[PDB]
Amino acid sequence: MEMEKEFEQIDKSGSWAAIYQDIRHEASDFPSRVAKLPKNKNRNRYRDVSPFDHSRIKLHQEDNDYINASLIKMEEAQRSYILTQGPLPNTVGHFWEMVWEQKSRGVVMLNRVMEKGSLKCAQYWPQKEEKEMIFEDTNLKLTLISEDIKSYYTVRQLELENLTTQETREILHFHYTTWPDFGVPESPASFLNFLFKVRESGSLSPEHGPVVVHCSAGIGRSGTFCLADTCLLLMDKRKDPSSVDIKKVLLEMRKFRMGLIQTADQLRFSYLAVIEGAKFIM
Ligand SMILES: CS(=O)(=O)NCc1ccc(Cl)cc1
């Protein structure tokens, strides 16, 4: 079926939970043996969210190459994304090592450091120009260059230096700051505006390594971001845009990381975002 009318048909019939449970039943199951090794317990935020072995990002280190991060490679859309958890106190150096080694231009953050009164990720970037950060375990230096605070999101320019080679690179930090502590946003308008700002920066384009996107677990809000982006790109590429099947795209992405889209409300919000976004594109 088309999307907008499939949408109204699920609303009128109140069957979002049944649709979402079908997706969960059909989703791929692949091994994640490296994630579960005992030496990696303090590298995982949640025991039930792990990268598959076949698609995990490897650190360029011979001691321990493990990080909780996955490469989502979308062949028809010609887009790639790295989805990862929010960094932990003992993985902030690994996080920036990955950004460096994978040649990413942008980092997309969809959570606040504190939500619901608890810490959802480490304070992993500097908040003042004159107070830079040094990650001694991976030999990197990170400096805040500029910051632009808007009503729904903040954009930061960061300098990452590889202290071993003295090479430097400019990284863009796109921080969506207004996702509610509970539920999903009422309108997709600010989330779509944010997606378009990431696109306009070049961070999603083939001349750079894959964008790094995270929330707390790296599957819920993060999944919504890449699902909406890929569906809108396919609607632009194909002769028949009504042929784009959001449930099929989501199942394809779940071949590369488990659990993408965590609730039926996030599924409905993804439909809403793609539907509204397709009208603005034209
Ligand atoms: C977590 S696991 O890797 O041990 N199991 C996944 C699995 C899926 C499907 C089949 Cl046929 C077999 C195994």
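For all residues, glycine too, the Cβ spot is worked out from N, Cα and C.
In the three-state DSSP scheme, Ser50 (mutagenesis position) falls into the coil class. Looking at Swiss-Prot, you'll find the mutagenesis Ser50 to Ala or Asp noted as follows: No phosphorylation.
While the structure shown retains the original residue, Swiss-Prot records the mutagenesis experiment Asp181 to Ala with this note: Substrate-trapping mutant. The secondary structure of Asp181 (mutagenesis position), as reduced to three states from DSSP, is coil rather than helix or strand.
Remark: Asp181 (mutagenesis position) has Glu115, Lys116 as non-local neighbours, by Cβ distance under 8 Å and separation of at least 6 in sequence. Feature annotation from Swiss-Prot assigns substrate binding site to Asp181, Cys215, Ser216, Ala217, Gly218, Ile219, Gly220, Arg221, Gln262.
The DSSP secondary structure for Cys215 (mutagenesis position) is coil. Here the residue is the original one, but Swiss-Prot notes a mutagenesis experiment at this spot, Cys215 to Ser: Catalytically inactive mutant; abolishes sulfhydration.
The active site, phosphocysteine intermediate annotation in Swiss-Prot covers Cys215. Residue environment of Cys215 (mutagenesis position) contains 26 other Cβ atoms, counted within 10 Å of its Cβ in all protein chains.
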Problem set entry | Fewest-neighbour residue among recorded positions, criterion Cβ within 10 Å, set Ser50, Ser216, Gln262 | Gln262
Seminar exercise, completed: Mapped onto three states, the DSSP assignment of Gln262 (substrate binding site) reads coil
Exercise. For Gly218 (substrate binding site), which residues of its chain lie six or more apart in sequence with Cβ-Cβ distance below 8 Å?
Worked result: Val49, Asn68, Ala69, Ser70, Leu83, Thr84, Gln85, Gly86, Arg257
Seminar exercise, completed: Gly220 (substrate binding site), Cβ-centred 10 Å count of other Cβ atoms over all protein chains shown, is 21
Problem set entry | Annotated substrate contacts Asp181, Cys215, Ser216, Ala217, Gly218, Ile219, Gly220, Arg221, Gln262, maximal Cα-Cα distance (Å, integer) | 16
